[PDB]
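Below is one structure, written out as structure tokens, with a few remarks after it.
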Amino acid sequence: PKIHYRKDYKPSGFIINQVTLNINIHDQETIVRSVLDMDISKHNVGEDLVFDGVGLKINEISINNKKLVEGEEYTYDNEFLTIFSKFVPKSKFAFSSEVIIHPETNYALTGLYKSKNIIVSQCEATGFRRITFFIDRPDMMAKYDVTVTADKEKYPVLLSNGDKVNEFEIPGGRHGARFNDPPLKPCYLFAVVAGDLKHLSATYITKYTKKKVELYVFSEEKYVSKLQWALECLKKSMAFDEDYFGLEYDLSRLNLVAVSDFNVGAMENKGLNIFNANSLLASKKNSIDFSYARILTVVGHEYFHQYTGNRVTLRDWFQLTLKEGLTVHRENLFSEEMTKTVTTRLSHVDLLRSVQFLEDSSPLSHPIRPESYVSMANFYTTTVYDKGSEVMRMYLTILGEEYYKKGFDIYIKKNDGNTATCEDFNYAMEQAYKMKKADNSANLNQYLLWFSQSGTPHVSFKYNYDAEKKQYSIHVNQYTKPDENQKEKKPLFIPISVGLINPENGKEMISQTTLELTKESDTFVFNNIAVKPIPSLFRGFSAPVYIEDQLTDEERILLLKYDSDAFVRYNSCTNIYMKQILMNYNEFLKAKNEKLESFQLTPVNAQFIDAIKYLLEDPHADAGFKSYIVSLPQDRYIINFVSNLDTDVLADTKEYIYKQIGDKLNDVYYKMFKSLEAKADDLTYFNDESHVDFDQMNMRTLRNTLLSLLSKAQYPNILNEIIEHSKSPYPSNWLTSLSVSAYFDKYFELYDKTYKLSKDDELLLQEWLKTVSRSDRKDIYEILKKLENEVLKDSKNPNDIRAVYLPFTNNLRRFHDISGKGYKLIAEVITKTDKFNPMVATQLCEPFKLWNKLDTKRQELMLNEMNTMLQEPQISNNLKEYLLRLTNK
Ligand SMILES: [Mg+2]
Ligand SMILES: [Mg+2]
Ligand SMILES: [Mg+2]
Ligand SMILES: [Zn+2]
């Protein structure tokens, strides 16, 4: 079991200058011929030549056109091809090989594979070695000359990186295409696509150089009409990188291709970005609203990698956050600018605080730059991506827009066309920090701890106000709990964006201020503060931390109503709910523990309910923001605050709180549901493929949120609203009608209606599957059995498997059924999936991440299932490593 260490990085004793590939696609096999023009590096110590090569069938291998003899000159163990040093030349040489691979049976979706009738590659991170032999690591930069041959009728469209230099006919109904890509690239960015693809195209003219760029978006014929939004998103991404960063696309063409079978969202292969169909295709008739924001973010993300990942490369896989964290940060800036809705930033914070905080307090906790790995694929995490994006975003908060843009340009100019590390990025930002602070002694050495220290910091406050002195003090403390990665945690450089609200009039008392907390504790004093303020802390969620505001609910209500910052208002509401949840949770738990015949529950704060009503009734307030305020915090956010969490007691606590609020606001919720109809469901632009209105989609989110609240409350005659909602032309509405009808006798009637509406579109059927999976049904186990038998069957499509099972794992009462039946069900699916797709089997482990945070009985049931999965003789290296780390073994 090999463990790779970050501190062990050493450049290779070899160089690969040129790759010349011939990929011959046939009915039952693909033949791959490859010539590597190689050299000996200055780091060479006369070692054996070792190539990565996984599952390759060797026809022949040669050095300088001399065939090598198996056993005497080379060994191959289905993982590593070792050429004994005595047979390796001492100067420039050619290594050649001919191997056979089988894309048709490649269900792992890594290397070269078949997705429906499209042949497609996936090389990141270690997939290139599944195509041909290589020193499969990102610092091995080479030029690529690639020829693809295939049956013309089955595969008329052939694509790879670089310029298409030749197209030729081959006897027997075959054809070929040659692509030459002269700029150096790592092998993970190589890609090839063959299929009967249809396209939409456009020309984009760059801002400064005025270069004409050809943009092509591809899919199978049936779904070509769903590519228009992706094309608009690509134009928007190009414009944003030019406008904000002054960055222009350098190539003559950019291809985007949608495939049905994909492990993740998309992949940034140079000039040939490949996408999960669910992250590229959409139509107003056949997609839910979420598809629009998803395509915008994913198209944006892969486009932004052209600089942060493609032009500026990674030295090694330990630097992953350098491309992933930075690109998620670029994607988030872009989406905030494109949507112009406060909910975009809130959605990012909601994701981090629920999912990433759970990971950071779990046995899987790691820094954004880990010190070791066994399985590289298990490094692609919410910590590396999302905490990494927040670490990248803190540089912008610290420096401000002007100096951040200066530091970013320094990073690009210094590292363009080269490999880079997290230190190179920090160095560039430090140069901008020195410029901003107007002193060359200033540094960001302490900032590096954000890359090496795991765990979420806790930031707590105490306040003081002297009315006579007009002097206000904010005492701040930071603390990170020790974990398995560091016995001793050090204080971080934490930027605290702050405001001071006058409680008398809700006005700002001070200008924009970012407190730079660099010690374990500090006291920040403010003079000429005329009245005791209410502090607005961590505006825009300025640091990825647990905020302990120490404010009363009266102060939190005033911020919720009057503060200027969307995050602080949202957070103040979150904190009020958390204080209520913890109180009622303890009250129900004590009643259950003591077997009480009667007991009391603390009611929901009446002034808090009044504030929710005030905000909901405000016609000038944001519909997206309103949907957050009426929703309780996520279960995965709540679990970070409760030890030995009893899921039944939490379900009872949530039910009580929602009923308490609904008993006062249902008539308001109903009135709003009806009044929002006209604007939310406006059909004016339904047949305009490019007209996307994020505010209108948020108005639909609010209506669908209110309808769910009203249906759960059994609001008088709400079933009439539900049935009418099922007739809407918008899938977000008609699929909502299915989910909310779970509380009524008409559920199966809507189940059949919505299935009929969804069945003829691959992606919409996956959305219908998700809706069914998350339906709050008492007969959910019987329903999942019906989906398996009638719809899912033996599908190996990751979108199908994930749609049926993952939404169900969010069902608090049912997935966590005390018998352990839900844990048993998901473990059976993990083990079955692991046989063909280890990466998807590991994704399916997601509900087990919080195992040691639940009540002792559920901890025991989850652990038993993970130990059963670990005992499987055929377990993959990926799943084994993941479960060993998760179970602290
Ligand atoms: Mg094979
Ligand atoms: Mg422009
Ligand atoms: Mg299918
Ligand atoms: Zn990425």
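Since chain A takes its numbers from Swiss-Prot, the residues it shows come out as 196-1084.
The backbone N, Cα and C atoms fix where each Cβ goes, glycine too.
Going by Swiss-Prot, these are the annotated features:
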- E497: active site, proton acceptor (ACT_SITE)
- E319, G460, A461, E463: peptide binding site (BINDING)
- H496, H500, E519: Zn(2+) binding site (BINDING)
- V459 to P: Severely affects substrate specificity. No effect on Zn(2+) binding (MUTAGEN)
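Feature map: Swiss-Prot annotations on the structure.
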residue: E319; record: peptide binding site; DSSP class: coil
residue: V459; record: mutagenesis position; DSSP class: coil
residue: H496; record: Zn(2+) binding site; DSSP class: helix
residue: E519; record: Zn(2+) binding site; DSSP class: helix
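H500 (Zn(2+) binding site) has a Cβ environment of 25 other Cβ atoms inside 10 Å. Looking at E519 (Zn(2+) binding site) and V459 (mutagenesis position), their Cα atoms lie 14 Å from each other. Sequence-ordered, the extra residues of this chain that approach the peptide site, with Cβ no more than 8 Å from the Cβ center of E319, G460, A461, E463, are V459, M462, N464, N468, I469, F470, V493, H496, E497, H500.
Checked against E319 (peptide binding site), the recorded positions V459, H496, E497, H500 differ in C-alpha distance, with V459 being the nearest. Taking the mean position of the Cβ atoms of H496, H500, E519 as the Zn(2+) site, the remaining same-chain residues with a Cβ inside 8 Å of that point are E463, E497, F499, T503, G504, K518, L521, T522, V523, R525, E526. You'll find the Cα of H500 (Zn(2+) binding site) roughly 6 Å from the Cα of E463 (peptide binding site). Note: the Cα of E497 (active site, proton acceptor) and the Cα of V459 (mutagenesis position) are spaced 12 Å from each other. Proximity to ligand 4 at the level of Cβ atoms, with a cut-off under 6 angstroms, picks out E519 from the recorded positions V459, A461, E497, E519.
The CA atom of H496 (Zn(2+) binding site) is located 10 Å away from the CA atom of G460 (peptide binding site). Between the listed recorded positions, namely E463, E497, the fewest other CB atoms within 10 angstroms of a CB are found at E463. Annotation for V459 (mutagenesis position): spatial neighbours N471, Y575, criterion Cβ-Cβ under 8 Å with sequence separation of six or more. Same-chain residues at least 6 positions away in sequence with a Cβ under 8 Å from that of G460 (peptide binding site) are, in sequence order, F470, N471, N473, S474, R489, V493, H496.
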